[PDB]
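Read through the structure below, which is laid out as structure tokens, and then see the notes.
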Amino acid sequence: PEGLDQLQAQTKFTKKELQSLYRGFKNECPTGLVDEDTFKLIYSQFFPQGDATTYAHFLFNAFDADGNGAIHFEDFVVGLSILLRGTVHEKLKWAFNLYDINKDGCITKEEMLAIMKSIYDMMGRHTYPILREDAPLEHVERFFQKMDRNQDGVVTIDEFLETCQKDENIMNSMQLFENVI
Ligand SMILES: [Ca+2]
Ligand SMILES: [Ca+2]
């Protein structure tokens, strides 16, 4: 059908790259539509060992567009644009949205604690001797003390930006750590 050329018109890509991203979605999910459950199967294939189950759910929230639980290849191609054609700013927004799934739109050292636990349970790598054992607290503590501050108590995209912007190497490290995920 003309569902192809049409999608291309919306997205900002060439009929070539468009037909490419489409095939990938058809090769990784020759079913038609995608669902939360599937999203898990995807991250599972690229990361079988470990958990990734909790973080997988959070990932879904990142995608989608004010819709229900059923997604498609479109919203997926668009995201690709955010990652492909997107500077650190757009990324900061995408990463910030991930660190949040509950109501409201603010962050807190609490929600951050649960996030660290998820990544901690996912860390299935630990070969070779290692001294440091575990301490997901000191980290979330320095991050909140460095960013969180205003009376609002909770960190918002603003407070977040104010930090990641006037940052020196803090949020920069976060990106390096997120690069793996
Ligand atoms: Ca929140
Ligand atoms: Ca705050």
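Chain A is numbered as in Swiss-Prot, which gives 76-256 for the residues shown.
Method on record in the header is solution NMR.
Any Cβ shown, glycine's included, is placed from N, Cα and C.
Note: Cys181 (Ca(2+) 1 binding site) has non-local neighbours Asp227, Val229, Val230, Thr231, i.e. same-chain residues 6+ apart with C-beta under 8 A of its own C-beta. The Ca(2+) 1 binding site feature in Swiss-Prot is assigned to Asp175, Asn177, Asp179, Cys181, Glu186.
Annotation for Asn225 (Ca(2+) 2 binding site): same-chain Cβ neighbours under 8 Å, separated by at least 6 residues, are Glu234. In the three-state DSSP reading, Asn225 (Ca(2+) 2 binding site) counts as coil. If you look up Swiss-Prot, you'll see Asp223, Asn225, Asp227, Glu234 marked as Ca(2+) 2 binding site.
Positions annotated as domain 'EF-hand 3' by Swiss-Prot: 162-197. For the domain 'EF-hand 3' (162-197), the residues of the chain that approach it from at least six positions outside its boundaries are 122, 125-127, 129-130, 132-134, 136-137, 209, 211-212, 214-216, 218-219, 223, 227-232, 235-236, 239, 246, 249-250, 253, 256, judged by C-beta separation under 8 angstroms.
Taken from Swiss-Prot, the feature domain 'EF-hand 4' covers 210-245.
When secondary structure is read from DSSP and collapsed to three states, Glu186 (mutagenesis position) falls in the helix class. Cβ neighbour count for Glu186 (mutagenesis position): 17 (other Cβ atoms within 10 Å of its Cβ, all protein chains included). Here the residue is the original one, but Swiss-Prot notes a mutagenesis experiment at this spot, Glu186 to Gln: Abolishes calcium-binding.
Secondary structure from DSSP puts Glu234 (mutagenesis position) in a helix. Per Swiss-Prot, mutagenesis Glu234 to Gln is noted as: Abolishes calcium-binding.
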Let me spell it out: take the domain 'EF-hand 4' (210-245), skip the flanking residues so only those 6+ beyond its ends count, and list any with a Cβ under 8 Å from a Cβ in it.
167-168, 171, 179-184, 187-188, 190-192, 195
Within 10 angstroms of the C-beta of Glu234 (mutagenesis position), what count of other C-beta atoms is obtained when all protein chains are considered?
17
Among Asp175, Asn177, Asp179, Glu186, which are recorded as recorded positions, the nearest neighbour of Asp223 (Ca(2+) 2 binding site) by Cα:
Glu186
Whole-Å Cα distance, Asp179 (Ca(2+) 1 binding site) to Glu186 (mutagenesis position), is 12
Measuring Cα to Cα, how many Å separate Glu186 (mutagenesis position) from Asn177 (Ca(2+) 1 binding site)?
9
Using a 6 Å cut-off on Cβ distance, which of the recorded positions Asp223, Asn225, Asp227, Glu234 come close to any atom of ligand 1?
none
